[PDB]
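S.K.: Please see the structure below; I have some questions.
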Amino acid sequence: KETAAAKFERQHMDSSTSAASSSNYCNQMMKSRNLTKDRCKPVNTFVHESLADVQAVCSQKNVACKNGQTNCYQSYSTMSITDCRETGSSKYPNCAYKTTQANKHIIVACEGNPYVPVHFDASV
Ligand SMILES: O=c1ccn([C@@H]2O[C@@H](CN3CCCC3)[C@H](O)[C@H]2O)c(=O)[nH]1
């Protein structure tokens, strides 16, 4: 069964590319990562850094999570990311997305032993 850590990796990790640089990227990735089966997941971010680097964020700058929990962490360095946002004309099962590449500080929620990312909260 899929752990929270594994779910984070499936939903939010894409180390394979340095920067998502096809306009097709989100359309393909949201589908292949199984984020378009139940519904079109409205908003989702992929991080293009090593797993070790993203995991390291759990020991970085402690910040409040959007939900008010205290277990969020902001990366000290900017990271290569791709935001996927569902278009206004996207209709399930044909989920359509805008692909936006950025370099930003990520904010993740961490839990467990080992202490690892389980939620992507925001980028700033
Ligand atoms: O910059 C972002 C912002 C949000 N998300 C996604 O939406 C978050 C929760 N949202 C769903 C509706 C309530 C808040 C999910 O935890 C995360 O998967 C993201 O991937 N990148």
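Chain A is numbered as in Swiss-Prot; the shown residues are, in order, 27-150.
Heads up, header says this was done by X-ray crystallography, 1.6 Å.
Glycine is treated like the rest: Cβ placed from N, Cα and C.
In case it's useful when we look at the structure, here is the feature table from Swiss-Prot:
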ACT_SITE  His38  active site, proton acceptor
ACT_SITE  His145  active site, proton donor
BINDING   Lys33, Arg36, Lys67, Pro68, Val69, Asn70, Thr71, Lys92, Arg111  substrate binding site
MUTAGEN   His38 to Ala  Loss of activity
MUTAGEN   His145 to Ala  Loss of activity
S.K.: Measure from the Cβ of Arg111 (substrate binding site) and count the other Cβ atoms within 10 Å, all protein chains considered.
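M.R.: Other Cβ atoms found within 10 Å: 15.
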S.K.: Filter the candidate list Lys67, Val69, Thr71, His145 of recorded positions, keeping only entries whose CB is under 6 Å from an atom of ligand 1.
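M.R.: Going through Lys67, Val69, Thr71, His145 in sequence order, those close to ligand 1 turn out to be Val69, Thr71, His145.
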S.K.: So among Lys67, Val69, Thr71, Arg111, all listed as binding-site residues, which is physically nearest to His38 (mutagenesis position)? Use the C-alpha atoms.
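M.R.: Result: the closest of the binding-site residues to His38 (mutagenesis position) is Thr71.
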S.K.: Between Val69 (substrate binding site) and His145 (mutagenesis position), what C-alpha distance do you get in Å?
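M.R.: Per the Cα atoms, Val69 (substrate binding site) and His145 (mutagenesis position) stand 13 Å apart.
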S.K.: Within 10 Å of the Cβ of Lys33 (substrate binding site), how many other Cβ atoms are there?
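M.R.: Other Cβ atoms within 10 Å of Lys33 (substrate binding site): 12.
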S.K.: So which binding-site residues are near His145 (mutagenesis position), with CA atoms within 10 Å, out of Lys67, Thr71, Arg111?
M.R.: none
S.K.: Can you tell me how many other Cβ atoms are located within 10 Å of the Cβ belonging to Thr71 (substrate binding site)?
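M.R.: The answer is 20.
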S.K.: Under a three-state reduction of DSSP output, how is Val69 (substrate binding site) classified: helix, strand, or coil?
M.R.: strand
S.K.: Only counting partners 6 or more residues apart, tell me which same-chain residues put their Cβ under 8 Å from the Cβ of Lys67 (substrate binding site).
M.R.: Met56, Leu61, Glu112, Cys121
S.K.: Once the DSSP letters are reduced so that anything not helix or strand counts as coil, what is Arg111 (substrate binding site)?
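M.R.: Reduced to three states, the DSSP call for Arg111 (substrate binding site) is strand.
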